[PDB]
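Colleague: Pasting in a structure now, in structure tokens, and then I'll have a few things to ask.
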2 protein chains.
Amino acid sequence: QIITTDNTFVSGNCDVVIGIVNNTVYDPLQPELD
Amino acid sequence: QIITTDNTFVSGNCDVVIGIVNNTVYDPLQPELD
Ligand SMILES: *[C@@H]1O[C@H](CO)[C@@H](O)[C@H](O)[C@H]1NC(C)=O
Ligand SMILES: *[C@@H]1O[C@H](CO)[C@@H](O)[C@H](O)[C@H]1NC(C)=O
Ligand SMILES: *[C@@H]1O[C@H](CO)[C@@H](O)[C@H](O)[C@H]1NC(C)=O
Ligand SMILES: *[C@@H]1O[C@H](CO)[C@@H](O)[C@H](O)[C@H]1NC(C)=O
């Protein structure tokens, strides 16, 4: 599945996790902000 | 963590639960209403 704000959760900034990768996390809400 | 509508679910009106407390529940939709 696509990485989204629904199938994931945040905790803290990117500095502490020993292996971490840059990728987009999609948000389904803001594409219809109006 | 901040008590949002994503951390929680609703059921009844407040009168039935013994020991319930009054507090705000945050909604992360509210800033996105452009
Ligand atoms: C994983 O292994 C490779 C090859 O030994 C190494 O270059 C890399 O730094 C390791 N990654 C982590 C997160 O330690
Ligand atoms: C990940 O993204 C941040 C912010 O652009 C950048 O500082 C960092 O160097 C990037 N790391 C890699 C491996 O792309
Ligand atoms: C908890 O105990 C105190 C002391 O007896 C009492 O005043 C209070 O009403 C009780 N709270 C609940 C939620 O029953
Ligand atoms: C809780 O909030 C309601 C609505 O403002 C109020 O009627 C009730 O008296 C409050 N109870 C307490 C214990 O603050």
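To match Swiss-Prot, the residue numbers of chain A are left as they are there, and the shown ones run 1113-1146.
Going by what the header records, the deposited coordinates were determined by electron microscopy, 2.4 Å.
A Cβ is built for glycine as well, from the same backbone N, Cα and C atoms used for every other residue.
For the naturally occurring variant A:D1118 to H, Swiss-Prot gives the following note: In strain: Alpha/B.1.1.7.
Situate these features within the shown structure.
Modeller: Following the DSSP three-state reduction, the secondary structure of A:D1118 (variant position) is coil.
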Colleague: Under 8 Å Cβ-Cβ from A:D1118 (variant position), six or more apart in the same chain: what's there?
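Modeller: Once residues fewer than 6 apart are set aside, A:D1118 (variant position) is near A:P1140.
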